[PDB]
Amino acid sequence: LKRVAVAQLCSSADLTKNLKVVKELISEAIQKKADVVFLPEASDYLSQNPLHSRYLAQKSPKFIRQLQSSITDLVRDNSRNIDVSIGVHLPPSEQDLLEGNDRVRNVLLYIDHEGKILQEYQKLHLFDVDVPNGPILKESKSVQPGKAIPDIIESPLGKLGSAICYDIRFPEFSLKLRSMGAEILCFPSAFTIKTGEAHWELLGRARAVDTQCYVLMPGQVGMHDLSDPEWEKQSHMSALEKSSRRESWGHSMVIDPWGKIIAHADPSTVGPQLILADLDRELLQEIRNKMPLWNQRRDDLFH
Amino acid sequence: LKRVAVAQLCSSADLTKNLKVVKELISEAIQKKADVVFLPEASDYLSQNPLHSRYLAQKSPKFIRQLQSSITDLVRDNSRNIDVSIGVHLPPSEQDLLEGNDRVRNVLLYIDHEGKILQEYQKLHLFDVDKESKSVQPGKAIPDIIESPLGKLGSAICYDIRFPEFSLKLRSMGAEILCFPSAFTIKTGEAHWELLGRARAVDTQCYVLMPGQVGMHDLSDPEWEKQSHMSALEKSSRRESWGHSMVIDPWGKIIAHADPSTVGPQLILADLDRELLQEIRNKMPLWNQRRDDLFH
């Protein structure tokens, strides 16, 4: 058995305050002897609008450097290793800017116990949706889409396939990750209330059953405090344009390859929390042996 | 709104008795003003073993021809059109035999109100799980979208539901409605039946139709057993199916579902809403957002 931790949190626009929460959750994860801890999409910050996002992304590299140090400090002080998967943002590159693309990168980082970044997965499918009885959201206004399929990570838990949030709606992506050798999929997310209530548990369980993988679902939760007086000052924003009522679904969970929820967030808390699960490689292998889906595909017709 | 009927039934090894049930369900569907009725996988028969199946499949062409006549009879008697989607078996062709492929075909027929077979979909993914491929030959083709009275229909069978790329392709081809006629086991039924149907609906933004076999089957066939000189120790005449036939909207809402308290053959009805489908697709334009550059 291999122990995983999945974090649920409520990001603000304040990267210093978010880092403190992140550090506490990683610290708890090590104390509970989790081999890897998974944190949600946008754990560095959430923003008020596309201009705010670009502003905050300029602060994310320092957040990441501080996180790398915090991880190594915690590993040193606990005499125990942990790896960290965490959603952040990164500013555009020089080449991006040269091409007229000043949008931020929505990135899932994998950081090992030595503070080394092993992967930066840039989100492929961006959240451009008219929410039913809700706001029109267009992630592509602030975020640039990725151009790479993420490599399978050989983590302490097993072979890991990485995805972010709306990526979960595109089954061919999860199928590809399994085809490449994934045993575990993660979907760190900031999921809406409306689509969360409808589809969050369904999609997680569906992906698990489709791919015969463990599925980890770290989610944002609660009403986000997006306030940034210093940026609001700089942007000349009126109090009228200042309020931001973004709310995330939470219900962070761990799902087995048969679609059984084996760990789930406590609904009684809307603050940060950690859930733990023990992953069973023998169960995963048994499930795949009994129903050998990857030996039964019609590649002659599909793809 | 267009009205669909989804049938739930329990096949024996007796094609004559199965035909009677199928005809009654089609009759009931016409009475309830359904424009198309969908029946499960293996509505002609279920078999004890591969040798039994090869024997029963020889009887399937007559079943189909009699069903074709019965559909035109029922349409004409009731003075109302209906189309029929129904899972049957077909024996290997003469050419199949000469090629060494002495296996039956698991086929989904689409039969229109004129009794004409518009599609013969041969199952692509065979149920080999802890072995269908012992008796059954896999299909060679993706089925065309059918322009049905309800809208654009994509067809599949049973285990096919477990391979999301198939359903995704049918949507890419223009499906508005997907069907998964099935004989689903109890163990995987309890675990996955509702999950898989809802997932395919949400994945593809299609109405999903789930006609299932239900209950305990008796596959006894004394005449075959005598001809085969079979010992009673070798009989394998019990099967159990999950039922829970349902209709699911493009948002994953179950809008019709089999009544658990009704034993044996039953129909469920739903009125399909093309405008609802269009609204869902407009608000979350998944097919304008796929990464074909990387995946397709």
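Residues displayed in chain A correspond, in order, to Swiss-Prot positions 5-307.
Just so it is clear, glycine is given a Cβ too, placed from its N, Cα and C backbone atoms.
What Swiss-Prot annotates here:
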ACT_SITE  A:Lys127  active site, proton donor
ACT_SITE  A:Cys169  active site, nucleophile
BINDING   A:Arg173, A:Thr199  substrate binding site
DOMAIN    A:6-285  domain 'CN hydrolase'
MUTAGEN   A:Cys169 to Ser  Abolishes enzyme activity
Near-B candidates in A:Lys127, A:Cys169, A:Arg173, the recorded positions, by Cβ under 8 Å: A:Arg173
The residue listed as 'active site, proton donor' - helix vs strand vs coil (DSSP): coil
Pairwise Cα distance for A:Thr199 (substrate binding site)/A:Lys127 (active site, proton donor) [Å, integer]: 19
Cβ neighbour count (within 10 Å, all chains shown) around A:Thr199 (substrate binding site): 20
Intrachain C-beta neighbours of A:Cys169 (mutagenesis position), sequence separation six or more, cut-off 8 angstroms: A:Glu45, A:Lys127, A:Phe131, A:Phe191, A:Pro192, A:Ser193, A:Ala194, A:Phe195
Residue among recorded positions A:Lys127, A:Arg173 with least C-beta crowding, 10 angstrom cut-off: A:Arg173
Secondary structure of A:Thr199 (substrate binding site) (DSSP, helix/strand/coil): helix
